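For reference, the structure discussed in these notes is given below.
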Amino acid sequence: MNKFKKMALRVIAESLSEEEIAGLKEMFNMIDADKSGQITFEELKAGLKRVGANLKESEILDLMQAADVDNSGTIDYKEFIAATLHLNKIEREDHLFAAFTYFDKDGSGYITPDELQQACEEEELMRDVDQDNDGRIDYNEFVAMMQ
Ligand SMILES: [Ca+2]
Ligand SMILES: [Ca+2]
Ligand SMILES: [Ca+2]
Ligand SMILES: [Ca+2]
């Protein structure tokens, strides 16, 4: 069974599109705030909410411990991807994150008006979408727009 389960997880991972992969990479980088290549518990607690999940602290610790299979005390990129496949709340958003990272041309984590204009080669916009008035659209505001 566990074998079959592992086989299914591999199918899912292999079935991710390259655009979904780029989205997951942006998610990872968003959480890995110091760009160290490794996500710590502190980063995970600060960052999960930004990628649309915001679990309870105890739930985040459970995720951290399950994902950290080499007991590094950190989540690396490969561990992160594997983990998203075990958390519906996150993996269900892979397509939305693919779309967000497409608009977020510079991988800044926020869509700016200039990026909006770049995309429209494809600004009442900002008023209804930018809910916190920082002049940028973050992932959560993007999801809310999509609804
Ligand atoms: Ca880090
Ligand atoms: Ca690890
Ligand atoms: Ca940006
Ligand atoms: Ca904003």
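Here chain A follows Swiss-Prot, giving residues 433-554, 563-587 in order.
Structure method, as recorded: X-ray crystallography, 2.0 Å.
Using the three backbone atoms N, Cα and C, a Cβ is placed for every residue, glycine included.
Record note (Swiss-Prot), mutagenesis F436 to A: Abolishes activation by calcium. The unchanged residue is displayed. The domain 'EF-hand 1' annotation in Swiss-Prot covers 451-486. The Ca(2+) 1 binding site feature in Swiss-Prot is assigned to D464, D466, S468, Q470, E475; the stated evidence is experimental evidence. Residues annotated as Ca(2+) 2 binding site in Swiss-Prot, with experimental evidence given as evidence: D500, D502, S504, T506, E511. Under the heading Ca(2+) 4 binding site, Swiss-Prot lists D570, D572, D574, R576, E581.
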Report summary line: Around the Cβ of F436 (mutagenesis position), other Cβ atoms found within 10 Å total 8
Query raised in the report: Counting other Cβ atoms within 10 Å of each Cβ, which of the binding-site residues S468, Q470 scores lowest?
Result: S468
Query - Distance from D570 (Ca(2+) 4 binding site) back to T506 (Ca(2+) 2 binding site), taken between C-alpha atoms, in Å - result: 33
Report task. Find the Cα-to-Cα distance between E554 and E563 in angstrom, rounding to a whole number; note that the 8 residues connecting them are absent from the deposited model. Result -> 16
Query raised in the report: Which of the binding-site residues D464, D466, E511 have a Cβ less than 6 Å from any atom of ligand 1?
Result: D464, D466
**Report entry** Listed in sequence order, residues not in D464, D466, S468, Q470, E475 with Cβ within 8 Å of the centre of the Ca(2+) 1 site Cβ atoms
**Finding:** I463, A465, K467, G469, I471, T472, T506
**Report entry** DSSP-derived class (H/G/I helix, E/B strand, else coil) of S504 (Ca(2+) 2 binding site)
**Finding:** coil
Query raised in the report: Can you list, in sequence order, the residues of the same chain other than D500, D502, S504, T506, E511 whose CB lies within 8 Å of the CB centroid of the Ca(2+) 2 site?
Result: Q470, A499, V501, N503, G505, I507, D508
Query raised in the report: Which residues, in sequence order, are found in the same chain with Cβ within 8 Å of the centroid defined by the Cβ atoms of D570, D572, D574, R576, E581 at the Ca(2+) 4 site, excluding those residues themselves?
Result: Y542, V569, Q571, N573, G575, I577, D578
Report summary line: Candidates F436, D464, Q470, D572, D574 (recorded positions) with CB under 6 Å from ligand 2, in sequence order, are none
Query raised in the report: Out of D570, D572, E581, which of the binding-site residues has the smallest number of neighbouring Cβ atoms within 10 Å?
Result: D572
